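J.: Below is a structure I'd like to ask you about.
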Amino acid sequence: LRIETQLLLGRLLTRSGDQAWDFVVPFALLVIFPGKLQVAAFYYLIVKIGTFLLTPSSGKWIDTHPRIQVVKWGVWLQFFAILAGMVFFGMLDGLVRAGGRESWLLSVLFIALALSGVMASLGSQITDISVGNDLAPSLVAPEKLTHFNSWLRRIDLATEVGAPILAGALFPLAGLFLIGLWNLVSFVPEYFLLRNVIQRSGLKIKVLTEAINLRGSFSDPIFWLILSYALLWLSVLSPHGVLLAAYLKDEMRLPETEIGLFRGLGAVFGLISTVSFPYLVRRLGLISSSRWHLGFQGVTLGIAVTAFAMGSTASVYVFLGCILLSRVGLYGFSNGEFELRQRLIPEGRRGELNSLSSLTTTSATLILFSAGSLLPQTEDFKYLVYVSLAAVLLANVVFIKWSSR
Ligand SMILES: [K+]
(Lines of atoms letter the chains of each structure in order from A and count residues from 1; the text may use other names and numbers.)
(Lines give C-alpha, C1' and ligand atoms only; values in the text may rest on other atoms or scores of the structure.)
Protein backbone atom coordinates (compact mmCIF):
# COMPACT_ATOMS: atom_id res chain seq x y z
CA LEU A 1 0.00 0.00 0.00
CA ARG A 2 1.12 3.53 -0.89
CA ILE A 3 1.27 6.14 1.88
CA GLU A 4 -2.10 7.74 1.11
CA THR A 5 -3.85 4.37 1.16
CA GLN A 6 -2.29 3.51 4.53
CA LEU A 7 -3.69 6.72 6.00
CA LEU A 8 -7.19 5.92 4.68
CA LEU A 9 -7.01 2.31 5.85
CA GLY A 10 -6.06 3.43 9.34
CA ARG A 11 -8.98 5.88 9.33
CA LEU A 12 -11.39 3.23 8.06
CA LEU A 13 -10.57 0.70 10.74
CA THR A 14 -10.55 3.07 13.69
CA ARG A 15 -13.75 4.88 12.55
CA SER A 16 -15.83 1.75 12.17
CA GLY A 17 -15.08 1.13 15.82
CA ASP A 18 -15.65 4.76 16.89
CA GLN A 19 -19.05 4.93 15.14
CA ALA A 20 -20.19 1.60 16.56
CA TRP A 21 -19.23 2.70 20.07
CA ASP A 22 -20.86 6.17 19.81
CA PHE A 23 -24.05 4.59 18.53
CA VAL A 24 -24.50 2.25 21.49
CA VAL A 25 -23.48 4.44 24.42
CA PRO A 26 -26.86 6.27 24.72
CA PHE A 27 -28.72 2.94 24.63
CA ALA A 28 -26.41 1.49 27.30
CA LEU A 29 -27.04 4.54 29.47
CA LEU A 30 -30.78 3.98 29.07
CA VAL A 31 -30.47 0.30 29.96
CA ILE A 32 -28.73 1.20 33.21
CA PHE A 33 -30.91 4.18 34.20
CA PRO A 34 -34.24 3.12 32.66
CA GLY A 35 -36.45 5.95 31.40
CA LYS A 36 -34.08 8.71 32.48
CA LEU A 37 -33.27 10.47 29.22
CA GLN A 38 -31.91 13.31 31.32
CA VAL A 39 -29.00 11.04 32.30
CA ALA A 40 -27.93 10.34 28.70
CA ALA A 41 -28.25 14.07 28.01
CA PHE A 42 -26.12 14.85 31.02
CA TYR A 43 -23.42 12.45 29.74
CA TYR A 44 -23.27 14.16 26.33
CA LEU A 45 -23.17 17.54 28.03
CA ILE A 46 -20.15 16.71 30.21
CA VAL A 47 -18.25 15.25 27.27
CA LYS A 48 -18.86 18.34 25.11
CA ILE A 49 -18.17 20.91 27.84
CA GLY A 50 -15.11 18.93 28.86
CA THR A 51 -13.75 18.77 25.30
CA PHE A 52 -14.51 22.50 24.93
CA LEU A 53 -12.45 23.43 28.02
CA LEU A 54 -9.49 21.22 27.04
CA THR A 55 -9.39 22.27 23.38
CA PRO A 56 -7.11 25.38 23.48
CA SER A 57 -4.56 23.55 25.64
CA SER A 58 -4.57 20.53 23.35
CA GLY A 59 -3.91 22.70 20.27
CA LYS A 60 -0.91 24.30 21.95
CA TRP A 61 0.22 20.84 22.98
CA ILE A 62 -0.03 19.68 19.34
CA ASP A 63 2.18 22.53 18.03
CA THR A 64 4.86 21.95 20.68
CA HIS A 65 5.49 18.20 20.46
CA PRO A 66 6.81 15.98 17.69
CA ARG A 67 4.23 14.22 15.50
CA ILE A 68 5.09 10.75 16.79
CA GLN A 69 4.29 11.98 20.32
CA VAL A 70 1.04 13.60 19.20
CA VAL A 71 -0.07 10.44 17.44
CA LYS A 72 0.90 8.24 20.42
CA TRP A 73 -1.04 10.31 22.90
CA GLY A 74 -3.91 10.92 20.50
CA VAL A 75 -4.58 7.24 19.87
CA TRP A 76 -3.63 5.69 23.21
CA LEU A 77 -5.56 8.25 25.23
CA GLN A 78 -8.56 7.01 23.28
CA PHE A 79 -7.67 3.35 23.72
CA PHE A 80 -7.43 3.67 27.50
CA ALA A 81 -10.43 6.01 27.75
CA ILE A 82 -12.56 3.43 25.98
CA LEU A 83 -11.14 0.71 28.25
CA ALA A 84 -11.89 2.80 31.34
CA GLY A 85 -15.37 3.46 29.98
CA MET A 86 -16.05 -0.27 29.58
CA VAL A 87 -14.90 -0.96 33.14
CA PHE A 88 -17.15 1.81 34.54
CA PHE A 89 -20.10 0.69 32.42
CA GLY A 90 -19.71 -2.84 33.76
CA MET A 91 -19.51 -1.58 37.33
CA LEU A 92 -22.59 0.61 36.86
CA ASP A 93 -24.55 -2.18 35.23
CA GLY A 94 -23.45 -4.58 37.96
CA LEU A 95 -24.41 -2.10 40.66
CA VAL A 96 -27.86 -1.31 39.31
CA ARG A 97 -28.63 -4.97 38.53
CA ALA A 98 -27.73 -5.83 42.14
CA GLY A 99 -30.26 -3.29 43.41
CA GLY A 100 -28.22 -0.11 43.73
CA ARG A 101 -30.14 3.17 43.68
CA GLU A 102 -29.05 6.81 43.80
CA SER A 103 -25.91 7.16 45.88
CA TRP A 104 -22.57 8.89 46.00
CA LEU A 105 -21.00 5.63 44.77
CA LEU A 106 -23.28 5.37 41.78
CA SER A 107 -22.80 9.11 41.08
CA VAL A 108 -19.04 8.80 41.34
CA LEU A 109 -19.06 5.95 38.79
CA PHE A 110 -21.17 8.03 36.40
CA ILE A 111 -18.73 10.93 36.64
CA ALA A 112 -15.83 8.53 36.06
CA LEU A 113 -17.66 7.28 32.97
CA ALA A 114 -18.35 10.81 31.74
CA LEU A 115 -14.76 11.94 32.27
CA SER A 116 -13.51 8.89 30.40
CA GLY A 117 -15.88 10.03 27.66
CA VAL A 118 -14.15 13.42 27.77
CA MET A 119 -10.71 11.78 27.36
CA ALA A 120 -11.84 9.68 24.40
CA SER A 121 -13.51 12.62 22.74
CA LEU A 122 -10.42 14.75 23.20
CA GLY A 123 -8.05 12.04 22.02
CA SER A 124 -10.23 11.63 18.92
CA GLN A 125 -10.11 15.35 18.16
CA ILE A 126 -6.31 15.39 18.55
CA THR A 127 -5.97 12.44 16.16
CA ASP A 128 -8.29 13.93 13.54
CA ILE A 129 -6.38 17.18 13.50
CA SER A 130 -3.09 15.29 13.39
CA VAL A 131 -3.98 12.91 10.57
CA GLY A 132 -6.31 15.11 8.55
CA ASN A 133 -4.80 18.54 9.09
CA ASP A 134 -1.08 17.85 9.56
CA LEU A 135 0.05 14.46 8.27
CA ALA A 136 -2.12 14.58 5.14
CA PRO A 137 -1.05 18.03 3.88
CA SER A 138 2.52 17.01 4.71
CA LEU A 139 2.32 13.71 2.76
CA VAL A 140 -0.15 14.35 -0.07
CA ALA A 141 0.50 16.76 -2.98
CA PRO A 142 -1.74 19.83 -2.70
CA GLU A 143 -3.60 19.00 -5.94
CA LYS A 144 -4.42 15.48 -4.77
CA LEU A 145 -5.91 16.58 -1.44
CA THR A 146 -9.43 16.96 -2.84
CA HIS A 147 -9.31 13.33 -3.96
CA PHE A 148 -7.89 12.32 -0.61
CA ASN A 149 -10.55 14.26 1.32
CA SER A 150 -13.39 12.74 -0.70
CA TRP A 151 -12.25 9.27 0.44
CA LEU A 152 -12.05 10.44 4.07
CA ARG A 153 -15.66 11.57 3.65
CA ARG A 154 -16.68 8.24 2.12
CA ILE A 155 -15.12 6.41 5.06
CA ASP A 156 -17.04 8.61 7.48
CA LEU A 157 -20.38 8.03 5.70
CA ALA A 158 -19.77 4.31 5.19
CA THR A 159 -18.85 3.68 8.83
CA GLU A 160 -21.76 5.88 9.84
CA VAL A 161 -24.19 3.71 7.85
CA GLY A 162 -22.46 0.55 9.05
CA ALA A 163 -22.73 1.51 12.74
CA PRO A 164 -26.37 0.52 13.50
CA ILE A 165 -25.86 -2.63 11.45
CA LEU A 166 -22.67 -3.61 13.28
CA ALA A 167 -24.21 -2.73 16.65
CA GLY A 168 -27.42 -4.59 15.77
CA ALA A 169 -25.57 -7.82 14.98
CA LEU A 170 -23.65 -7.68 18.26
CA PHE A 171 -26.61 -6.76 20.48
CA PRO A 172 -27.56 -7.55 29.22
CA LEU A 173 -25.13 -5.05 27.62
CA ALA A 174 -22.94 -7.95 26.40
CA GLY A 175 -23.23 -6.28 23.02
CA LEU A 176 -21.63 -3.18 24.54
CA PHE A 177 -18.47 -4.95 25.61
CA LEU A 178 -18.13 -6.69 22.22
CA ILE A 179 -18.47 -3.30 20.57
CA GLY A 180 -16.01 -1.89 23.11
CA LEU A 181 -13.55 -4.67 22.28
CA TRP A 182 -13.80 -4.12 18.55
CA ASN A 183 -13.30 -0.40 19.23
CA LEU A 184 -10.17 -1.07 21.34
CA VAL A 185 -8.66 -3.30 18.66
CA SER A 186 -9.55 -0.85 15.88
CA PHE A 187 -7.27 1.85 17.44
CA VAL A 188 -4.17 -0.32 17.00
CA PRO A 189 -3.63 -0.59 13.22
CA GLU A 190 -3.83 3.20 12.85
CA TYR A 191 -1.34 3.80 15.64
CA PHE A 192 1.28 1.60 14.02
CA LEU A 193 0.55 2.70 10.47
CA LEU A 194 1.03 6.31 11.56
CA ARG A 195 4.04 5.55 13.71
CA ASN A 196 5.80 3.73 10.86
CA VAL A 197 5.23 6.43 8.22
CA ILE A 198 6.54 9.05 10.65
CA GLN A 199 9.59 6.91 11.53
CA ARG A 200 10.64 6.39 7.93
CA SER A 201 10.10 9.87 6.44
CA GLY A 202 10.41 13.67 6.65
CA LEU A 203 7.52 14.00 9.13
CA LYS A 204 10.28 13.69 11.73
CA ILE A 205 11.55 17.12 10.79
CA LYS A 206 9.26 19.78 12.17
CA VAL A 207 10.13 23.00 13.96
CA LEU A 208 8.20 22.98 17.22
CA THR A 209 6.86 25.99 19.07
CA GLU A 210 8.25 26.67 22.53
CA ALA A 211 7.68 25.17 24.87
CA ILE A 212 -4.37 30.72 26.54
CA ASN A 213 -4.07 33.11 24.71
CA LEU A 214 -6.84 32.81 22.14
CA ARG A 215 -6.50 36.44 21.04
CA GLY A 216 -3.98 35.33 18.43
CA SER A 217 -6.31 32.62 17.13
CA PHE A 218 -9.47 34.73 16.82
CA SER A 219 -7.52 37.61 15.24
CA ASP A 220 -6.25 35.42 12.40
CA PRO A 221 -8.11 35.88 9.06
CA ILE A 222 -8.80 32.11 8.88
CA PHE A 223 -11.25 32.48 11.78
CA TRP A 224 -13.83 33.95 9.37
CA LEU A 225 -13.59 30.81 7.25
CA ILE A 226 -13.91 28.80 10.46
CA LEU A 227 -16.96 30.85 11.51
CA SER A 228 -18.68 30.28 8.11
CA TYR A 229 -18.40 26.54 8.71
CA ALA A 230 -19.37 26.56 12.41
CA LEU A 231 -22.57 28.50 11.68
CA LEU A 232 -23.84 25.51 9.67
CA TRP A 233 -23.80 23.40 12.86
CA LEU A 234 -26.54 25.60 14.32
CA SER A 235 -29.25 24.10 12.09
CA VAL A 236 -32.15 21.87 13.17
CA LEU A 237 -32.77 21.08 9.49
CA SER A 238 -30.97 17.79 9.19
CA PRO A 239 -32.06 14.23 8.33
CA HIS A 240 -31.03 12.99 11.79
CA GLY A 241 -32.37 15.93 13.77
CA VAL A 242 -34.42 14.82 16.77
CA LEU A 243 -36.59 17.94 16.92
CA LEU A 244 -37.39 17.65 13.20
CA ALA A 245 -38.40 14.00 13.62
CA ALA A 246 -40.63 14.96 16.55
CA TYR A 247 -42.15 17.72 14.44
CA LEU A 248 -42.70 15.52 11.40
CA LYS A 249 -44.37 12.94 13.59
CA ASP A 250 -46.79 15.14 15.56
CA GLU A 251 -47.44 18.26 13.47
CA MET A 252 -47.17 16.77 10.00
CA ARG A 253 -48.46 13.32 11.03
CA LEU A 254 -45.98 11.60 8.73
CA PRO A 255 -45.77 7.83 9.19
CA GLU A 256 -42.76 6.68 11.20
CA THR A 257 -41.77 4.48 8.26
CA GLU A 258 -41.34 7.54 6.01
CA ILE A 259 -39.47 9.47 8.70
CA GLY A 260 -36.96 6.62 9.01
CA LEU A 261 -36.33 6.48 5.27
CA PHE A 262 -35.82 10.30 5.18
CA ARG A 263 -33.30 9.91 8.02
CA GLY A 264 -31.57 7.08 6.13
CA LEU A 265 -31.33 9.10 2.92
CA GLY A 266 -29.05 11.68 4.56
CA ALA A 267 -25.98 9.47 3.97
CA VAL A 268 -26.83 9.06 0.32
CA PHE A 269 -26.87 12.74 -0.35
CA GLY A 270 -23.70 13.11 1.67
CA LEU A 271 -22.16 10.51 -0.65
CA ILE A 272 -23.28 12.50 -3.71
CA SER A 273 -21.17 15.48 -2.60
CA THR A 274 -18.06 13.27 -2.84
CA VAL A 275 -18.69 13.23 -6.61
CA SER A 276 -20.14 16.73 -7.16
CA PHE A 277 -17.63 18.70 -5.10
CA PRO A 278 -14.42 17.19 -6.59
CA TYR A 279 -15.96 17.57 -10.04
CA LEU A 280 -16.55 21.30 -9.53
CA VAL A 281 -13.12 21.80 -7.96
CA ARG A 282 -11.47 20.33 -11.02
CA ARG A 283 -13.62 22.62 -13.18
CA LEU A 284 -13.85 25.87 -11.19
CA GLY A 285 -11.20 25.58 -8.48
CA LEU A 286 -11.49 25.08 -4.71
CA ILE A 287 -12.95 28.48 -3.74
CA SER A 288 -15.61 28.48 -6.46
CA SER A 289 -16.73 24.89 -5.81
CA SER A 290 -17.06 25.71 -2.11
CA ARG A 291 -19.13 28.84 -2.87
CA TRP A 292 -21.42 26.98 -5.23
CA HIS A 293 -22.09 24.16 -2.75
CA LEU A 294 -22.67 26.54 0.17
CA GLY A 295 -25.00 28.61 -2.04
CA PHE A 296 -26.81 25.42 -3.07
CA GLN A 297 -27.40 24.65 0.60
CA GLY A 298 -28.68 28.20 1.05
CA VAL A 299 -31.07 28.10 -1.89
CA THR A 300 -32.47 24.61 -1.21
CA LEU A 301 -33.09 25.40 2.45
CA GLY A 302 -34.65 28.72 1.44
CA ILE A 303 -37.09 26.75 -0.65
CA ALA A 304 -37.58 24.21 2.13
CA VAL A 305 -38.34 26.90 4.67
CA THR A 306 -40.88 28.57 2.35
CA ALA A 307 -42.55 25.16 2.03
CA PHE A 308 -42.47 24.87 5.82
CA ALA A 309 -44.02 28.35 6.21
CA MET A 310 -47.20 27.41 4.34
CA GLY A 311 -47.53 24.63 6.89
CA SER A 312 -49.61 22.22 4.83
CA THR A 313 -48.95 18.51 4.44
CA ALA A 314 -49.28 19.37 0.75
CA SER A 315 -45.74 20.82 0.93
CA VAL A 316 -44.05 18.36 3.29
CA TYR A 317 -42.23 16.22 0.73
CA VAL A 318 -40.74 19.26 -0.98
CA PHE A 319 -39.64 20.42 2.51
CA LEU A 320 -37.95 17.03 3.10
CA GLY A 321 -36.57 16.70 -0.45
CA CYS A 322 -34.91 20.12 -0.27
CA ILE A 323 -33.39 19.31 3.12
CA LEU A 324 -31.88 16.19 1.55
CA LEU A 325 -30.59 18.16 -1.48
CA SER A 326 -29.10 20.72 0.91
CA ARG A 327 -26.94 17.96 2.43
CA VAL A 328 -25.05 17.82 -0.89
CA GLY A 329 -24.28 21.49 -0.46
CA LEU A 330 -23.32 21.15 3.19
CA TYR A 331 -21.10 18.09 2.75
CA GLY A 332 -19.43 19.64 -0.29
CA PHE A 333 -18.71 22.89 1.53
CA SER A 334 -17.43 20.96 4.53
CA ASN A 335 -14.75 19.27 2.37
CA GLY A 336 -13.87 22.63 0.86
CA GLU A 337 -13.44 24.37 4.19
CA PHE A 338 -11.49 21.36 5.44
CA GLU A 339 -9.15 21.58 2.42
CA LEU A 340 -8.74 25.33 2.71
CA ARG A 341 -7.61 24.78 6.29
CA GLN A 342 -5.18 22.09 5.13
CA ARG A 343 -3.69 24.38 2.47
CA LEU A 344 -3.77 27.82 4.13
CA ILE A 345 -2.89 27.11 7.75
CA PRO A 346 0.86 27.53 8.44
CA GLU A 347 2.59 24.30 9.50
CA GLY A 348 3.64 25.69 12.87
CA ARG A 349 0.07 26.73 13.68
CA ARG A 350 -1.78 23.55 12.73
CA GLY A 351 -2.61 22.56 16.30
CA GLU A 352 -3.71 26.08 17.26
CA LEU A 353 -5.88 27.10 14.32
CA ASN A 354 -7.54 23.71 13.72
CA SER A 355 -8.32 23.48 17.45
CA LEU A 356 -9.94 26.89 16.98
CA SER A 357 -12.13 25.17 14.37
CA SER A 358 -12.99 22.37 16.84
CA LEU A 359 -13.62 25.01 19.52
CA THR A 360 -16.12 26.91 17.40
CA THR A 361 -17.98 23.84 16.14
CA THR A 362 -18.26 22.39 19.67
CA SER A 363 -19.65 25.79 20.76
CA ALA A 364 -22.26 25.56 18.00
CA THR A 365 -23.14 22.07 19.20
CA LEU A 366 -23.59 23.32 22.77
CA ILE A 367 -25.80 26.20 21.62
CA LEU A 368 -27.86 23.81 19.49
CA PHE A 369 -28.17 21.49 22.45
CA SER A 370 -29.21 24.47 24.61
CA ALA A 371 -31.85 25.59 22.10
CA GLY A 372 -33.19 22.06 21.79
CA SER A 373 -33.59 21.90 25.58
CA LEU A 374 -35.05 25.39 25.87
CA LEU A 375 -37.53 25.03 22.99
CA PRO A 376 -38.58 21.35 23.14
CA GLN A 377 -42.18 21.80 21.94
CA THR A 378 -43.20 20.92 18.41
CA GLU A 379 -45.29 24.11 18.18
CA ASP A 380 -42.10 26.10 18.88
CA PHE A 381 -40.11 24.22 16.22
CA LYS A 382 -40.95 27.05 13.83
CA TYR A 383 -38.52 29.42 15.55
CA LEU A 384 -35.58 27.01 15.42
CA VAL A 385 -36.34 26.61 11.69
CA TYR A 386 -36.04 30.35 10.91
CA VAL A 387 -32.91 30.75 12.99
CA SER A 388 -31.42 27.73 11.16
CA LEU A 389 -32.06 29.38 7.78
CA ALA A 390 -30.68 32.71 9.02
CA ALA A 391 -27.49 30.92 10.16
CA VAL A 392 -27.00 29.34 6.74
CA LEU A 393 -27.50 32.62 4.91
CA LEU A 394 -25.09 34.37 7.30
CA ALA A 395 -22.60 31.57 6.63
CA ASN A 396 -22.88 32.36 2.94
CA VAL A 397 -22.28 36.06 3.61
CA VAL A 398 -19.30 35.40 5.86
CA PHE A 399 -17.70 32.94 3.42
CA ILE A 400 -18.20 35.14 0.38
CA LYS A 401 -16.57 38.03 2.28
CA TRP A 402 -13.74 35.79 3.45
CA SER A 403 -13.07 34.26 0.02
CA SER A 404 -12.32 37.79 -1.14
CA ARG A 405 -8.71 36.96 -0.15
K1 LIG B 1 -11.54 3.18 17.23
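Here chain A follows Swiss-Prot, giving residues 7-177, 185-224, 233-426 in order.
So this one's X-ray crystallography, 2.2 Å, going by the header.
Each Cβ is built from the backbone N, Cα and C atoms, and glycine gets one as well.
Summarising the annotation, Swiss-Prot assigns Ca(2+) binding site to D24, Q84, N196, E203 and lists experimental evidence as the type of evidence. In Swiss-Prot, the entry for mutagenesis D28 to A states: No effect. The structure shown retains the original residue. Swiss-Prot lists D162 to A among its mutagenesis entries, and the accompanying note reads: No effect. The annotation that Swiss-Prot gives for the mutagenesis experiment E166 to A reads: Slows down the kinetics of iron transport, while not affecting the iron binding ability. The note that Swiss-Prot attaches to the published mutagenesis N196 to A is: Reduces transport activity. Complete loss of calcium binding. Under the heading of mutagenesis, Swiss-Prot lists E203 to A and annotates it as follows: Complete loss of calcium binding. The note that Swiss-Prot attaches to the published mutagenesis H261 to D is: Complete loss of iron binding. Completely abolishes the transport ability. According to Swiss-Prot, the experimentally introduced change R348 to M is described as follows: Complete loss of iron binding. Completely abolishes the transport ability.
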J.: Measuring Cα to Cα, how far is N196 (mutagenesis position) from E166 (mutagenesis position) in Å?
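T.: Their Cα atoms are separated by 14 Å.
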J.: Please check the recorded positions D24, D28, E166, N196, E203, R348 against ligand 1 and give me the ones with CB under 6 A, sequence order.
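T.: Correct list: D24, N196.
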J.: For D162 (mutagenesis position), what residues in its own chain, 6 or more apart in sequence, show a Cβ-Cβ distance under 8 Å?
T.: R21
J.: Tell me, how many other CB atoms lie within 10 A of the CB of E166 (mutagenesis position), whichever protein chain they belong to?
T.: 19
J.: A 10 Å Cβ contact count, applied to the mutagenesis positions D28, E203: which residue has the minimum?
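T.: Comparing Cβ neighbour counts within 10 Å for the mutagenesis positions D28, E203 gives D28.
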J.: Which of these recorded positions is closest to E166 (mutagenesis position) if you go by CA atoms: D24, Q84, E203, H261, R348?
T.: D24
J.: How many other Cβ atoms are found within 10 Å of the Cβ atom of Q84 (Ca(2+) binding site), counting all protein chains shown?
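T.: Result for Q84 (Ca(2+) binding site): 27 neighbouring Cβ atoms inside 10 Å.
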J.: In DSSP terms, helix, strand or coil for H261 (mutagenesis position)?
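T.: DSSP assigns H261 (mutagenesis position) to coil.
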J.: State the count of C-beta atoms found within 10 angstroms of the C-beta of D24 (Ca(2+) binding site), not counting that atom itself.
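T.: Looking across every protein chain shown, the total is 23.
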J.: Write out, in the order they occur in the sequence, the residues of the chain not among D24, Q84, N196, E203 that have a C-beta within 8 Å of the mean position of the C-beta atoms of the recorded Ca(2+) site.
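T.: Checked against the 8 Å cutoff, the neighbours are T20, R21, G23, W27, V81, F85, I88, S130, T133, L197, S199, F200.
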J.: Cβ-Cβ under 8 Å from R348 (mutagenesis position), same chain, 6 or more residues apart: which ones?
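T.: Looking at Cβ-Cβ distances below 8 Å from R348 (mutagenesis position), excluding near sequence neighbours, one finds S259, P260, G287, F290, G291, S294.
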J.: Let me know the whole-Å distance spanning the Cα atoms of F177 and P185; 7 residues are not modelled in that stretch.
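T.: Here the endpoints' Cα atoms lie 9 Å from each other.
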J.: Under 8 Å between C-beta atoms and at least six apart in sequence, can you list the same-chain neighbours of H261 (mutagenesis position), or say none if there are none?
T.: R284, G287
